[PDB]
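Everything on this sheet refers to the single structure shown next.
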Amino acid sequence: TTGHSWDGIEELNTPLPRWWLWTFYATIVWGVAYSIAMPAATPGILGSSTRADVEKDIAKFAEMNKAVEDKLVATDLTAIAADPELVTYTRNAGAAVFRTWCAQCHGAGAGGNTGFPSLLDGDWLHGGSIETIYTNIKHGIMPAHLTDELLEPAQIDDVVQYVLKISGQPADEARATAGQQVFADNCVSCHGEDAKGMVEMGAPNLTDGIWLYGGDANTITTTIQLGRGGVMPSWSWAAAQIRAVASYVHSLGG
Amino acid sequence: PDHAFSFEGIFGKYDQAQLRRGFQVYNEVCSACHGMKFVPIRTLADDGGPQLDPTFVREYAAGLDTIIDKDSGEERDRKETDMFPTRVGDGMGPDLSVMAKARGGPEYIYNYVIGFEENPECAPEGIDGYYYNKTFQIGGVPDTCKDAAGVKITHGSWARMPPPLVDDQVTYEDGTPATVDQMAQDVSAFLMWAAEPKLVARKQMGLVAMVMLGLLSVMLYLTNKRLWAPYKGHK
Amino acid sequence: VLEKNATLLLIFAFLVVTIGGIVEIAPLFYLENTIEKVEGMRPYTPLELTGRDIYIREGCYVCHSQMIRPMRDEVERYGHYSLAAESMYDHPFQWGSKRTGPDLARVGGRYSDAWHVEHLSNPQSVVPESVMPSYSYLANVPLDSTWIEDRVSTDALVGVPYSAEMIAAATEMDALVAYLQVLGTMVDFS
Ligand code: HEC
Ligand code: HEC
Ligand code: HEC
Ligand code: HEC
């Protein structure tokens, strides 16, 4: 022990533990080795290694799975939905891709919610065909009648009621006559008469069954008043994957 | 990255297809100006490098220039026992026998052959009869590109050699994209052969000797620890 | 010894402790890669700058990273791996340390403003399983932008290239969405 006490405490003069010494030295040696091996070298990466490994990771991945994607690309979207080889792998992975990228807006189920379309069902705003769906995906995605003097506070109510009749039958006589007249004038141009709707515009059919969209009179009043304005963001930048996804979405209904 | 070769390390005994490609390149391109006197032709059959068929060697030899004689002045048929020819002057260059050691060596040749781009935006006119290289460092530089104290602002300098190859100068019999980069690598390896043919034997000797001497040294360490035991036991 | 000497011990400690800081921090000031902005990039617009401050005030950083690592899977999930140049303007830097929620670095258009509004208003509503807190107040409070000029001026002093013109020219939910929409956009378009 050593001669000096610090309130109670005294200290033994003992040797550093051999193992402790070894580990310390080993770490140092490893460090020098690491530095020589890293930036200051290691073989396998030409030039100098860096985060450059990223390129390698992607590249090997590309070599490994390029064929699967490339095979799919040649095939038409409709074919890529049908075929369980590509087509089935396209639904599960396309379905895989779907969960990562699309599920947050269109639901894990792809059923959708208020403000987002149900991809599973039969009804398509932009058109159900393969080309249409693909386009929706690749390049991405309602006029405010409250203001247009004529529409006003009353005109909107009437049009709302009339549309609910096109969709089904509620009972409000004033909200019907007026609305029919207005729809024929304005709405019909995009939604058609009897509300078939026009896919070109992405104008949905008014003659629909109970969907997730705000069917209620009030909600219809709001969409008519203020108008719509919904976006489907383009996956061309973010996203081959777009194609598989189109195949998956197409496969979803049927 | 750095495009390391095969021999760059403790192993790598001179992948021979690469050397045959470099030979296709050297005899059809570089031989027009360069030579390799320090290289016998028969070495194209010795192991380690291109283990070509001797008969083809004799044919290729007889198909070269005429090396006259040493005893009776008379243009002979140039037997393999002689050396590669020599291009000396009047628009010709040095000997490439050991150029892979007079400079990490082959990387110099690769990154030299690689790089003859147009003149930069300091002297686009350039020079008449001289062409530009981004890696040669022993060439002239115009005064427009030098700094205030004579040092050049360019990466390389102006070399008297023209660009040796275009996009697809020659065909490979084995089947391979004969772009400029692959040809450069191949010819670099061929020159390294021409300079260090006994590389693989070097490495194998090094391995054998390291092993035997490690063994001897271990045994001597045991003998020492033993002999010096009764004198290093109480402390 | 130096055990006995208070000044010596203090001095050596100060010296010993300093080397790492000098070695790591100082050279960064000098290195261009970390200094250079992406070529296309401009400073945050006044609304986006205000929104960024809101993002700071709320504590979004505590759940959301803004740094994409150079791995294939994160590239796949998030997008291009973050570059130093992207963060050049960021006083202070937003890189995360934790991802309770997903990485925000490159939401350079991924979601619509409407989605962002609904989600911020109530994350559970859009994403039922979300852990994220509801931030409805963002809708409730308006921005006065009294301070925005001062903020930009200070940032300019700090090196951000705001024009005099930019300062002069300059709801909270709106600002937050505006901020979120810019993230990672600079690289993609450039
Ligand atoms: C939130 C920003 C969404 C993202 C993420 C995804 N989708 Fe989307 N999509 C969204 C909306 C609000 C709409 C309706 C737009 C409108 O007309 O108002 C859509 C539409 C589609 C469609 C068209 C459906 C149709 O009826 O024709 C498709 C095919 C579609 N979305 C596909 C899709 C895919 C595959 C996605 C992941 C890559 C995806 N969407 C993401 C909102 C959002
Ligand atoms: C004449 C048309 C040439 C042919 C074809 C090739 N080379 Fe050459 N080379 C030539 C000259 C006149 C010079 C001297 C350049 C100078 O400025 O002094 C050279 C030089 C070289 C060198 C040496 C470079 C150095 O650093 O000194 C090398 C390594 C070299 N050349 C390689 C080379 C190869 C591989 C060729 C065939 C692909 C080749 N050269 C052809 C003239 C000519
Ligand atoms: C031209 C473009 C028009 C005009 C003249 C009208 N509508 Fe609208 N409408 C249009 C589009 C492209 C969409 C889809 C909006 C989106 O998805 O973001 C709509 C939507 C509606 C809806 C909502 C359907 C739903 O709940 O999902 C309604 C109720 C609707 N439109 C009604 C409506 C009425 C009553 C109109 C005349 C006053 C009218 N639209 C005109 C495109 C267009
Ligand atoms: C801790 C809990 C937080 C808090 C403090 C913040 N968020 Fe997030 N966030 C969190 C989770 C678990 C998720 C995933 C579930 C979901 O999407 O709701 C998110 C998600 C987001 C997103 C969407 C990211 C994406 O899917 O690409 C955004 C844009 C987002 N959060 C923004 C955001 C803002 C602005 C925050 C401060 C107000 C904020 N978050 C805080 C978890 C948490």
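We're sticking with Swiss-Prot numbering for chain A, so the shown stretch reads 13-52, 60-160, 174-271, 281-295, in order.
Heads up, the Cβ atoms here are built off N, Cα and C, so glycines get one too.
Record note (Swiss-Prot), natural variant A:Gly66 to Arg: In strain: MT1131. The unchanged residue is displayed. Sequence-distant neighbours of A:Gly66 (variant position) (same chain, 6+ apart, CB under 8 A from its CB) do not exist here. Following the DSSP three-state reduction, the secondary structure of A:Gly66 (variant position) is coil.
Among the natural variants that Swiss-Prot reports, A:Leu96 to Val is described with the note: In strain: MT1131. The C-beta environment of A:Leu96 (variant position), restricted to residues of the same chain at least 6 apart in sequence and closer than 8 Å, consists of A:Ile149, A:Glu150, A:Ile152, A:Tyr153, A:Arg284, A:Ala287, A:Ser288, A:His291. Secondary structure from DSSP puts A:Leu96 (variant position) in a helix.
Cβ neighbours of A:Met264 (heme c 1 binding site) (same chain, under 8 Å, six or more residues apart in sequence): A:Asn155, A:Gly159, A:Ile160. In the three-state DSSP scheme, A:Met264 (heme c 1 binding site) is classed as coil. Under the heading heme c 1 binding site, Swiss-Prot lists A:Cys121, A:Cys124, A:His125, A:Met264, citing similarity to another entry as support.
Swiss-Prot lists A:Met174, A:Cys219, A:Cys222, A:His223 with the feature heme c 2 binding site, giving similarity to another entry as the kind of evidence. A:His223 (heme c 2 binding site): 22 other CB atoms within 10 A of its CB, across all protein chains.
Long-range Cβ proximity for A:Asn250 (variant position), meaning a same-chain Cβ under 8 A and a gap of 6 or more residues, is found for none. A:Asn250 (variant position) carries a helical DSSP state (H, G or I). Quoted from Swiss-Prot, the note on natural variant A:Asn250 to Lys is: In strain: MT1131.
Within the same chain, the residues at least 6 positions away from A:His125 (heme c 1 binding site) whose Cβ sits under 8 Å from its Cβ are A:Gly131, A:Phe135, A:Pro136, A:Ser137, A:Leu138, listed in sequence order. A:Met174 (heme c 2 binding site) carries neither a helix nor a strand DSSP state and counts as coil. Same-chain residues with CB within 8 A of the center of the A:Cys121, A:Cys124, A:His125, A:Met264 CB atoms, the heme c 1 site residues themselves not counted, are A:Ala122, A:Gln123, A:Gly131, A:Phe135, A:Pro136, A:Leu138. Sequence-distant neighbours of A:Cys124 (heme c 1 binding site) (same chain, 6+ apart, CB under 8 A from its CB) are A:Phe135. According to DSSP, A:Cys222 (heme c 2 binding site) is assigned to a helical segment. Proximity of A:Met174 (heme c 2 binding site) to non-local residues of its own chain (separation of 6 or more, Cβ distance below 8 Å) is seen for A:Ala235, A:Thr255, A:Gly259, A:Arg260, A:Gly261, given in sequence order. Neighbour counts of Cβ atoms within 10 Å were taken for the binding-site residues A:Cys121, A:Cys219, A:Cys222; the minimum is at A:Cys222.
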